[PDB]
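Participant: Before anything else, here's the structure in question.
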Amino acid sequence: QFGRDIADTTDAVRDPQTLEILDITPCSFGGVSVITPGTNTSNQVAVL
Amino acid sequence: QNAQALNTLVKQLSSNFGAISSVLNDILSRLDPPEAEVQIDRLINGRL
Ligand SMILES: *[C@@H]1O[C@H](CO)[C@@H](O)[C@H](O)[C@H]1NC(C)=O
């Protein structure tokens, strides 16, 4: 009723009522970086 | 070597380091704050 990864992390699960296989993907995340010049020229920034 | 280092770092999460369990939710839902904080501190020290 459960699957696991090569590092033994949960990756799938059968739905307990309708026996179908549901893949599990961790929620999206990531670092936030800002591109900016010397402030002696402007005050605009871009976010990546 | 890089893959093995990352594998060891990932596998280190399952240890309890002498605490009650390796899951924060179990400690929160099983013990009172005054010693749950001690268990959490133990886990924090190990992971650090
Ligand atoms: C940028 O402007 C500041 C004024 O607040 C000045 O002190 C600094 O020397 C300037 N930098 C350059 C590279 O001109």
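In chain A, numbers come from Swiss-Prot; the residues present are 564-611, in order.
A Cβ is built for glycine as well, from the same backbone N, Cα and C atoms used for every other residue.
According to Swiss-Prot, the natural variant A:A570 to D carries the annotation: In strain: Alpha/B.1.1.7.
Set these features in their place in the structure for me.
Facilitator: Under a cutoff of 8 A between CB atoms, and with a sequence separation of 6+ in the same chain, A:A570 (variant position) has no neighbours. For the recorded site, A:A570 (variant position), the DSSP three-state label reads coil.
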